[PDB]
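Q: Take this structure, written in structure tokens, and hold onto it; I'll ask about it next.
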Amino acid sequence: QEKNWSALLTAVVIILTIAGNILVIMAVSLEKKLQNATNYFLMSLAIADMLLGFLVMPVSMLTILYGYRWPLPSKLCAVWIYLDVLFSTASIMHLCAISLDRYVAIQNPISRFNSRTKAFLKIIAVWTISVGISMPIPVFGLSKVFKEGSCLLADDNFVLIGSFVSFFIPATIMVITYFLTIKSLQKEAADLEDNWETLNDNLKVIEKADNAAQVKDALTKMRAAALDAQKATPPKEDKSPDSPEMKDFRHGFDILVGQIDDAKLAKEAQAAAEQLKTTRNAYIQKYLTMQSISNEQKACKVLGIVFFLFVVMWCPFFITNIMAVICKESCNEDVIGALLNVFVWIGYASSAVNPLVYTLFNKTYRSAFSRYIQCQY
Ligand SMILES: CC(C)CCC[C@@H](C)[C@H]1CC[C@H]2[C@@H]3CC=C4C[C@@H](O)CC[C@]4(C)[C@H]3CC[C@]12C
Ligand SMILES: CC(C)CCC[C@@H](C)[C@H]1CC[C@H]2[C@@H]3CC=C4C[C@@H](O)CC[C@]4(C)[C@H]3CC[C@]12C
Ligand SMILES: CCN(CC)C(=O)[C@@H]1C=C2c3cccc4[nH]cc(c34)C[C@H]2N(C)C1
Ligand SMILES: CCCCCCCC/C=C\CCCCCCCC(=O)O
């Protein structure tokens, strides 16, 4: 009938998340360019989301196909449901521990005791938080996990409480922190970017000024604006090999400022002491900070459009899940179950959306997937 087009639509969704997600795990592992804590999470997230594709998602087709009668042994219906919420709790935990992590960095300035396993240590808490949450599925699992001979999370309380714990507080939390980070990190840009205007403009005046005292009043602020940038160079956590080069860059290019301040003592060589238009060093810190701003504005676009698609697709299922129990007396739960049947597969296809966002908006992801698709290393 009409269902003949949508019959296998689930299988497209099982095929995309079991594969296209899988490459994301491959790509982050194989290519050294994508070795970042915020692209580390995505790999872990991708496992949660992939694991859901090859474990939970197959049985939902078997059950949808059987008429929703439970086909398997009754003792294993409290397990398929367990993985499903675990992974789905794990999946949103990864997404919300990407904004709690990335909001943290703009609030708190900085030494890294643990280095590049700041993520792997974080990640384990993301998973072990979600395994903690899902202990109750098998704790009471073996009853209240069957309704009219279908495998269905029928515990009224877990349905209600566990919709917030694994959806509305994680997703609320991330929405809040995603937008505070954007506004905050939009602001840092303007503050840092307006310094190089000050540095260049104030250096224009020193260049074309014939009063020694004018240069003194003019070049005084060059130290200030350079320092403000120095304080404000972005976290992007803070790696051990890159921040020293900025320290040397800031310090080494501060010498030009500081030295030219003396030559205060006195204008013959003041004009030419601050000629950091001759020095290679000064030119790099523009490029290699101004790139670093644009590599955070791109990541925020992807994360916004990954957060948003994940919230907007799981939200139907959870809103009517609660409705199944918050409107127990008045709703028609042949209809709510019908609606619930289909809002999980709206939601189950947020597990495929991630890799497509990456290829669409990350040139590094795009190139590797085809190379993995074509089997090139
Ligand atoms: C059975 C319980 C633990 C529920 C979770 C399922 C299992 C399979 C979980 C437990 C801990 C998880 C791992 C924790 C550590 C890492 C390293 C990290 O950089 C990426 C994900 C990865 C590789 C996870 C993969 C999935 C994983 C092994
Ligand atoms: C996409 C998102 C916003 C979906 C929101 C779904 C929630 C708010 C709504 C949408 C569909 C709704 C159900 C639609 C139809 C019925 C049948 C009726 O006899 C009882 C109410 C009941 C069961 C509604 C309960 C509330 C409900 C579950
Ligand atoms: C149609 C019947 N099925 C299929 C197993 C469900 O109701 C599953 C149970 C859900 C569920 C209940 C209660 C709390 C929760 N947290 C996270 C989920 C969750 C995920 C959610 N999965 C997607 C489907
Ligand atoms: C659903 C069809 C699967 C097609 C796979 C496409 C690319 C082929 C890659 C291998 C699939 C399984 C990967 C397991 C080893 C991953 C390698 C690694 O990440 O270190």
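Numbers run from 1 along the shown chain.
Backbone N, Cα and C define each Cβ position, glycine as well.
Just lifted these from Swiss-Prot, have a look:
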| type | residues | note |
| --- | --- | --- |
| MUTAGEN | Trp80 to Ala or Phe (Swiss-Prot position 151) | Decreased ability to bind serotonin and psilocybin |
| MUTAGEN | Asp84 to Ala (Swiss-Prot position 155) | Abolished binding to serotonin and psilocybin |
| BINDING | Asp84, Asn321 | serotonin binding site |
| MUTAGEN | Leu153 to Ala (Swiss-Prot position 229) | Strongly increases dissociation of bound lysergic acid diethylamine, without affecting binding affinity. Reduces signaling via arrestins, but has no effect on signaling via the phosphatidylinositol-calcium second messenger system |
| MUTAGEN | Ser163 to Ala (Swiss-Prot position 239) | Decreased ability to bind serotonin and psilocybin |
| MUTAGEN | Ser166 to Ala (Swiss-Prot position 242) | Decreased ability to bind serotonin and psilocybin |
Q: Between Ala266 and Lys267 there are 5 residues with no coordinates. Please give the Cα separation in whole Å.
A: 6
Q: Between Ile110 and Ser111 the model skips 2 residues; how long is the Cα-Cα span in Å?
A: 6
Q: Round to a whole number and give the Cα-to-Cα distance in Å for the pair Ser166 (mutagenesis position) and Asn321 (serotonin binding site).
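A: Their Cα atoms are separated by 13 Å.
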Q: Return the residues near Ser163 (mutagenesis position), defined as same-chain residues 6+ apart in sequence whose C-beta is under 8 angstroms from its C-beta, sorted by sequence, else 'none'.
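A: The answer is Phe318, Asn321, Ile322.
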Q: Give me the CA-CA distance between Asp84 (mutagenesis position) and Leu153 (mutagenesis position), in Å, as a whole number.
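A: Taking the Cα atoms only, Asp84 (mutagenesis position) lies 11 Å from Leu153 (mutagenesis position).
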Q: Whole-number Å only: compute the distance from the Cα of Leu153 (mutagenesis position) to the Cα of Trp80 (mutagenesis position).
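A: Spelling it out, the Cα of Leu153 (mutagenesis position) and the Cα of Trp80 (mutagenesis position) are 10 Å apart.
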Q: The deposited coordinates stop at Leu142 and pick up again at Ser143, leaving 3 residues out. What Cα-Cα distance does that leave, in Å?
A: 7
Q: Just counting, how many other CB atoms are there within 10 A of the CB of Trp80 (mutagenesis position)?
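A: Taking every protein chain into account, the count is 20.
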Q: Which recorded positions from the set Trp80, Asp84, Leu153, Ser163, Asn321 come near ligand 2, judged by a Cβ under 6 Å from any of its atoms?
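A: Near ligand 2: none of them.
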